[PDB]
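First the structure, in the form of structure tokens, and then the observations on it.
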Amino acid sequence: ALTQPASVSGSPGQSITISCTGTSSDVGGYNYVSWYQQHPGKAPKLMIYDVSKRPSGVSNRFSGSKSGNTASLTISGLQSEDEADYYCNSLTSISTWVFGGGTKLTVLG
Amino acid sequence: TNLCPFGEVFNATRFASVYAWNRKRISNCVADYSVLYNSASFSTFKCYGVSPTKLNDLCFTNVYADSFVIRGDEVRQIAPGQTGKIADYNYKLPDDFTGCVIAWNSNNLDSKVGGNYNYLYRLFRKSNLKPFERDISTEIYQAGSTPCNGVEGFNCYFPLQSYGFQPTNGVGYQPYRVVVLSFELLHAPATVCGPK
Amino acid sequence: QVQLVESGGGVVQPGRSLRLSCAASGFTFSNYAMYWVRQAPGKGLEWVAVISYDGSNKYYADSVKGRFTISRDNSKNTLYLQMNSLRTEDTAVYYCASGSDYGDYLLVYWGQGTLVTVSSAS
DNA sequence: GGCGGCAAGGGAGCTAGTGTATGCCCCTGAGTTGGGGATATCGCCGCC
DNA sequence: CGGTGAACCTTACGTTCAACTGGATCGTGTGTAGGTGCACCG
Ligand SMILES: *[C@@H]1O[C@H](CO)[C@@H](O)[C@H](O)[C@H]1NC(C)=O
């Protein structure tokens, strides 16, 4: 599987970064990562399409990036309503769709 | 005077297989290539027989837009005087080509999981292809000196082979949508030029 | 909009069969590859199975290899997952993802998904 | 108040609507979408 | 739901005088799964 921080915290307004890493096969060789946001008790829905892109209708603040073997999400001016789980996906060789794991975002309320 | 229907070609839902490349006539419009950009990351836009910088200051009797799909390592074969499976069996361009080609990656949109069998290319043919010729017959192509009376099997293969597009293919093995505009001009009124 | 509804299934005894059906509408079902993705209660996601756009090729996660069977029928526009030889650890909520236009290697629509509980109790 | 030095006289970047140099895709090609090098006019400030 | 058996160009490269000599090794470098399944005790 992939490795992600257990939890990430941040006050509203600033920039928050969430990074996930895997071997070369998962993301280091294939630039097919794509991150999903799952709210509590809700169906996960795509947030970052492809390595760095966004499906129509999602917030412009989210921005994905790739640094060599790692893939990161950057959130600008995150609000309280952005509190939810975030998973980083990746297409590896011979199919085998690995998943990020778990990453929770909280606001200092 | 109206904009050329470049959307109907570039935005088309599905492109025909290379062995059955489409051909749409475009005329009585203005070619505004400015809007053509910002539509996927184009991989090739190279023109022969006409300087692109002055493309907006000249027009022709008509233009033919032929669309198809091919793998990246194959796109280099779409050019005059080239050789290769596509160049000799599927799509052949004359040495005096008056027009030019456009190619853009379509991996995200045209590479199904497990193999996209909707696209076929002719892998076997008795003889090369004349310029701008279409072949769609699926007769069994015998290779040896043993006639097979049109039955697939040993030494008698099906001429067409399906492209096995997959997301995990190579960087250049992914599908590439290609649109070739052949500018044809004769002693007839001009049809398709953009702003002066 | 695009809808995807899971038939679901109540608590079942370990090692018993179970058929889950995802019915889709609002888009060309027969042109994209569906996925089944499980989520254990309180845990992260985990890809389970995927089926090609015509059913020719099916891929399973190693954890469920040789036990599950994913199929689909485009006549009535439905997708099926047959579960055999269940295990207690297998309880989870199942999502029927689509992989819509501009991406087939990725999961997009993520219908509501049902719940399946595998416990030996009444 | 005039002189000499200044991310500057030649380095690097690309993204089409369009300006003067952190710009111009200028000029087109390995086809994987991009290569190096073209006229500097320059303009504005610390110092003794 | 597995053991055989015979295949079918099998599908996915890493390339150009060619073809299968008619072997799974065979010129230059291939390689394999399902099943078509019909009793089992179930
Ligand atoms: C093709 O579709 C894209 C995205 O849907 C759109 O932005 C573009 O304008 C279309 N093509 C043309 C030539 O307008």
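Since chain B takes its numbers from Swiss-Prot, the residues it shows come out as 333-528.
Per the header of the entry, the method used was electron microscopy, 3.4 Å.
Positions of Cβ are set from backbone N, Cα and C atoms, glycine also.
For B:334-527, the entry in Swiss-Prot reads domain 'BetaCoV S1-CTD'.
Under its mutagenesis entries, Swiss-Prot includes B:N343 to Q with the note: Reduced viral infectivity. Take the CB of B:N343 (mutagenesis position) and look out to 10 A: across all protein chains shown you find 9 other CB atoms.
Just so you know, the Cβ of B:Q493 (mutagenesis position) picks up 14 other Cβ atoms within 10 Å once every protein chain is counted. Here the residue is the original one, while Swiss-Prot reports the published mutagenesis B:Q493 to Y with the comment Reduced host ACE2-binding affinity in vitro.
Swiss-Prot gives this note for the published mutagenesis B:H519 to P: Increased resistance to human covalescent sera neutralization. Close to B:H519 (mutagenesis position) in the fold, though at least 6 residues off in sequence, lies no residue with a CB less than 8 Å from its CB.
For the recorded site, B:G339 (variant position), the DSSP three-state label reads helix. For B:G339 (variant position), the Cβ neighbour count at a 10 Å cut-off comes to 12, with all displayed protein chains included. Listed in Swiss-Prot as a natural variant, B:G339 to H is described as follows: In strain: Omicron/BA.2.75, Omicron/XBB.1.5, Omicron/EG.5.1.
Record note (Swiss-Prot) on the natural variant B:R346 to K: In strain: Mu/B.1.621. Annotation for B:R346 (variant position): same-chain Cβ neighbours under 8 Å, separated by at least 6 residues, are B:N450. DSSP gives B:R346 (variant position) a coil state; it is part of no helix or strand.
Cβ neighbours of B:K444 (variant position) (same chain, under 8 Å, six or more residues apart in sequence): B:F497, B:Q498. Quoted from Swiss-Prot, the note attached to the natural variant B:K444 to T states: In strain: Omicron/BQ.1.1.
Using a 10 Å radius centred on the Cβ of B:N460 (variant position) and all shown protein chains, the other Cβ atoms total 11. A natural variant is reported in Swiss-Prot for this position, B:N460 to K, and the note states: In strain: Omicron/BA.2.75, Omicron/BQ.1.1, Omicron/XBB.1.5, Omicron/EG.5.1.
Looking at Swiss-Prot, the entry for natural variant B:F486 to V says: In strain: Omicron/BA.4, Omicron/BA.5, Omicron/BQ.1.1. A coil conformation is recorded for B:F486 (variant position) in the three-state DSSP classification, outside any helix or strand. Neighbours of B:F486 (variant position), defined as other CB atoms within 10 A of its CB across all chains, total 10.
Swiss-Prot lists B:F490 to S among its natural variants, and the accompanying note reads: In strain: Lambda/C.37, Omicron/BQ.1.1, Omicron/XBB.1.5, Omicron/EG.5.1.
Looking at Swiss-Prot, the entry for natural variant B:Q493 to R says: In strain: Omicron/BA.1, Omicron/BA.2, Omicron/BA.2.12.1. Taken residue by residue with DSSP, B:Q493 (mutagenesis position) is part of a strand.
Neighbour density for B:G496 (variant position): within 10 A of its CB lie 14 other CB atoms from the protein chains shown. Among the natural variants in Swiss-Prot, B:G496 to S has the note: In strain: Omicron/BA.1. The residue drawn here is the original one.
Taking 8 Å as the upper bound (exclusive) on CB-CB distance to chain C, the variant positions B:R346, B:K444, B:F486, B:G496 give B:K444 in sequence order. Residues from the recorded positions list (B:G339, B:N343, B:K444, B:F490, B:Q493) with a C-beta closer than 6 Å to any atom of ligand 1: B:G339, B:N343.
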